[PDB]
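Note sheet for the following structure.
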Amino acid sequence: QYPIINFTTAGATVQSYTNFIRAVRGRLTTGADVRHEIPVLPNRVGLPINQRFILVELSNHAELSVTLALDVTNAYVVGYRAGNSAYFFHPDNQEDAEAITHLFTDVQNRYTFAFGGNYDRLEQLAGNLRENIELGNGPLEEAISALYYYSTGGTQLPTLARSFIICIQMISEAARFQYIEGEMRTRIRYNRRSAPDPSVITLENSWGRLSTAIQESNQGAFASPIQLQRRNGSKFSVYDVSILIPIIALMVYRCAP
Amino acid sequence: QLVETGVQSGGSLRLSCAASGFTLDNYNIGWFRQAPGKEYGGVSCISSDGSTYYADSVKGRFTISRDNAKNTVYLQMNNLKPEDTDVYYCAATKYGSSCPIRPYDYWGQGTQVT
Ligand SMILES: [Cl-]
Ligand SMILES: [Zn+2]
């Protein structure tokens, strides 16, 4: 079985959430490959199939559980299991399609959505942009129930789409960015729910090119400034890796060092 | 930024993907469908070399090309069928395989083809 990390929304604290996200990072990568002080995810090339995924088992107040599968090469959620049924996003390529057959192999009902697990498609399905989808412990609790009830026809597609958008941000994005982990910690500490601001959205949208820009630069300066946004939406440019080191927890493998 | 621009059963179309701010020369570029169904990966891709990839279903019909000058990438779509109806979009990644894998460095909004 692939490694399993557990988290519950029942009595979640900033400490329990932090421990969770730290454990997710530690399973995503060994931390052996580090560029400009930022750990890199394992290279798809050379990654055996028995080390390809990690499982995040989520529980809530209702004691309902679902298990998300995460690809260690990019921290993307590729599918989930609830009871005796597993659902996978439409794979991006043939190799990924084959890889996911190694997931949840004892489940008797496997399904593949016609849509991939990217924000653009999910937002369309949900009928809402990330900017308008609240995040926090409450939202996660509700997302877990929605995922759990999908197999029994108790969950509408738009709600499923929304729920995925919530889980992805609070798990994957938080894993990728210390800044986003911090934002979720704050929501939790104060028992608040709220949509992510532009600073969060812009980071999520830039993870790929940030990874590239960092691994590309020899001494740590950027040939072309990276544009990001503050909470208030105002744009600001980033000329070197210093500011990014405390913001990014890990990068996707782009090139060799 | 990547911006895309560009029919009766059997007709053709020419999709274009223009990059603003940077040059597509050093990027792996791929065209993709919003709903591939039973197939996976790009519709057609070009290496950052300059090999090209084509999905079996479009071989002999589609041709992808680069115009370094104007700094855009073209997708020629001949002998179109009803089943080709979909949203097509442009995605670029600087390193890795000829067909960009998520996460992309850059991608476009995509256009509809019926
Ligand atoms: Cl499968
Ligand atoms: Zn296999």
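We're sticking with Swiss-Prot numbering for chain A, so the shown stretch reads 40-296, in order.
Determination method: X-ray crystallography, 2.1 Å.
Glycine residues also receive a Cβ, built from the backbone N, Cα and C atoms like all the rest.
Taken from Swiss-Prot as is:
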- A:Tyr115: active site (ACT_SITE)
- A:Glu212: active site (ACT_SITE)
- A:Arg215: active site (ACT_SITE)
- A:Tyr115, A:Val116, A:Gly156, A:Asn157, A:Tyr158: AMP binding site (BINDING)
- A:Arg83 to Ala: No effect on the toxic activity but suppresses the vascular leak syndrome (MUTAGEN)
- A:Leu109 to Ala or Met: No effect on the toxic activity or the vascular leak syndrome (MUTAGEN)
- A:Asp110 to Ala, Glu or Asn: Suppresses the toxic activity (MUTAGEN)
- A:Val111 to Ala or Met: No effect on the toxic activity or the vascular leak syndrome (MUTAGEN)
- A:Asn132 to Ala: No effect on the toxic activity but Suppresses the vascular leak syndrome (MUTAGEN)
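Overlay of Swiss-Prot feature records on the structure.
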residue	record	DSSP class
A:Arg83	mutagenesis position	coil
A:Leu109	mutagenesis position	strand
A:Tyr115	active site	coil
A:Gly156	AMP binding site	coil
A:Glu212	active site	helix
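Here the recorded positions are A:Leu109, A:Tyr115, A:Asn132, A:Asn157, and the ones sitting under 8 angstroms from chain B, going by CB atoms, are A:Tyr115, A:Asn132, A:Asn157. Separating the Cα atoms of A:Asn157 (AMP binding site) and A:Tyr115 (active site) is a whole-number distance of 9 Å. The Cβ neighbour count for A:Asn157 (AMP binding site), using a 10 Å radius over every protein chain in view, is 18.
Put plainly, the recorded positions A:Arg83, A:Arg215 were compared by Cβ crowding within 10 Å, and the winner is A:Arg215. Neighbour count (other Cβ atoms within 10 Å of the Cβ, all protein chains): 25 for A:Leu109 (mutagenesis position). Per the record's binding annotation for AMP, residues A:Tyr115, A:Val116, A:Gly156, A:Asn157, A:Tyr158 show a top Cα-Cα distance of 12 Å. Cβ-based neighbour count (10 Å, all protein chains) for A:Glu212 (active site) stands at 23.
Ranked by Cα separation from A:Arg215 (active site), the recorded positions A:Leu109, A:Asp110, A:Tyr115, A:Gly156, A:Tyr158 are led by A:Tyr115.
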